[PDB]
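Just below is one structure, and these are the notes that go with it.
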Amino acid sequence: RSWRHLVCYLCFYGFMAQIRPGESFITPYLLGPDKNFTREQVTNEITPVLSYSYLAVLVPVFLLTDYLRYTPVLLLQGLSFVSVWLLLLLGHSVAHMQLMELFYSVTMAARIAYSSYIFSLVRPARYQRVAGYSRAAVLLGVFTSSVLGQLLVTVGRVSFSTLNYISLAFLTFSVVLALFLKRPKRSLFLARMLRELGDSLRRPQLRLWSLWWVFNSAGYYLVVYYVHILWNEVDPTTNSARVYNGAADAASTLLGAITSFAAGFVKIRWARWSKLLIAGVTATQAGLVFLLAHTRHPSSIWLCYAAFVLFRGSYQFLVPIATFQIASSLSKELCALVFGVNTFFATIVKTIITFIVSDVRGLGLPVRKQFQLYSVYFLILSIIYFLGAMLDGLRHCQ
């Protein structure tokens, strides 16, 4: 009876807090006529700050989340979103945008906490059902936010400044609603952990997916960041309505949802073949990145959108299999630590790559050549996986 109230309120909060209309149109706004911003300044100055601050912030945020009650950090996430949008709206120079990226990194870091909070509050026996409902709610919110913003701009023909003004109200309501949710009673954080980690580490199947999560995730995140600037490069946004950035986001979200559903269907049945599966998916990802790099025609933008959504769906499909394969050996207590270390290593790799290719006082290449290099990086990853699979197969015959 009383349980239903919280059960629905949590889903409502998640869905409402996923409603950001202007998130997907941030990049075109930075390059819009109203702001005297050059493209190379955006690619070389603004974005690397995001990567640096993500690595700087991540571990303290997670440690604070676990030590403190989840509600304070969950509220801080919404407050940081509010600060990000305020800075973006009133940004007047490049340093302001750098600070904005720093503030957005904090919001990015807090993503993981909410899944832990739901596990914390809900009774253990009923956890699965509420967790599935919450995941459905948050995914639906993410899918609907971009659709709402893109449809508002496309047929409404509203200006960019108006769109972010509309977004700010939703963010304010999100934080105000976020304030109320009840704090979990007791979820605070030991040779047992070390012994369990040592025992599990010896498992063969885990290492492969761990390495994949380390490298391929960093590559995918770099591509996800820079894609928008590449899109702006391909075609000038002379008219606000013409741009279709949000629609690509919504289609990618839907394709990711459908493909993620598929993974569960045959997650166990494809366990035997994993290196070959990784190679097959990585090859296509590399090919899509190369196609994104090589497309320069003004009228080929439509094909470019399909390339990016296909690449995002291809990456999304692989995630559930990795999560299931990693999770099984360990326990809930150690799952969060196993995942945490992985993300920290991945962010370190991404920081090194981004500081080399794109940061000033370095190679500092423009977006085009940067994507051309990322294509080679993904191709190398795919070749490594194929060689490993062939080496494994060779013994199998004997």
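Note that chain A carries Swiss-Prot numbering, so the residues on display, from first to last, are 23-211, 251-459.
How was it done? The header gives electron microscopy, 3.6 Å.
Every residue gets a Cβ built from N, Cα and C, even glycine.
Some features that Swiss-Prot has for this protein:
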type	residues	note
BINDING	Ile48, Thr49, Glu123, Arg133, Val164, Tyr281, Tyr282, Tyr286, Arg373, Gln377	folate binding site
MUTAGEN	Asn58 to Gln	Completely abolishes N-glycosylation without affecting subcellular location or folate:anion antiporter activity
MUTAGEN	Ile68 to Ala	Reduces methotrexate uptake
BINDING	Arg133, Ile134, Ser137, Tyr149, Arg157, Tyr282, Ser321, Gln377, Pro381, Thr384, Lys393, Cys396, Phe400	2',3'-cGAMP binding site
MUTAGEN	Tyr149 to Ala	Reduces methotrexate uptake. Reduces IRF3 phosphorylation upon cGAMP stimulation
MUTAGEN	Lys328 to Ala	Reduces IRF3 phosphorylation upon cGAMP stimulation
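Everything Swiss-Prot records as a feature, shown here on the structure.
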residue: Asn58; record: mutagenesis position; DSSP class: coil
residue: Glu123; record: folate binding site; DSSP class: helix
residue: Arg133; record: 2',3'-cGAMP binding site; DSSP class: helix
residue: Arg157; record: 2',3'-cGAMP binding site; DSSP class: helix
residue: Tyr282; record: folate binding site; DSSP class: helix
residue: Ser321; record: 2',3'-cGAMP binding site; DSSP class: helix
residue: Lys328; record: mutagenesis position; DSSP class: coil
residue: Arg373; record: folate binding site; DSSP class: helix
residue: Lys393; record: 2',3'-cGAMP binding site; DSSP class: helix
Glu123 (folate binding site): nearby recorded positions from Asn58, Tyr149, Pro381, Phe400, Cα cut-off 10 Å: none
Which listed residue (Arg133, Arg157, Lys328, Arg373) has most other Cβ within 10 Å, given these are recorded positions: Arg373
C-alpha spacing of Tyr282 (folate binding site) relative to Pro381 (2',3'-cGAMP binding site), in angstrom: 17
Lowest local Cβ density among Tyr149, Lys393, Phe400, which the record lists as recorded positions, within 10 Å: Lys393
Assigned element (helix, strand, coil) containing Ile68 (mutagenesis position), judged by DSSP: helix
Rounded to the nearest Å - Cα separation of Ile68 (mutagenesis position) and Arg157 (2',3'-cGAMP binding site): 32
Intrachain C-beta neighbours of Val164 (folate binding site), sequence separation six or more, cut-off 8 angstroms: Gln40, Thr314
By Cα-Cα distance, the member of recorded positions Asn58, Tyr282, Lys328 nearest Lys393 (2',3'-cGAMP binding site): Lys328
Alpha-carbon distance [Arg133 (2',3'-cGAMP binding site); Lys328 (mutagenesis position)] in Å: 25
From binding-site residues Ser137, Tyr282, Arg373, the one whose Cα lies nearest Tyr149 (mutagenesis position): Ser137
Residues near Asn58 (mutagenesis position) in space but at least six apart in sequence (CB under 8 A): none
Cβ neighbour count within 10 Å of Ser321 (2',3'-cGAMP binding site): 18
Using Cα positions only, nearest of the binding-site residues to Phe400 (2',3'-cGAMP binding site) (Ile48, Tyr282, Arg373): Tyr282
Span of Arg133, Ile134, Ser137, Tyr149, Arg157, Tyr282, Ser321, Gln377, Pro381, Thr384, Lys393, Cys396, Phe400 around 2',3'-cGAMP - largest C-alpha separation, Å: 30
Position of peak Cβ density within 10 Å, selected from the binding-site residues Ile48, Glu123, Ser137, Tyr282: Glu123
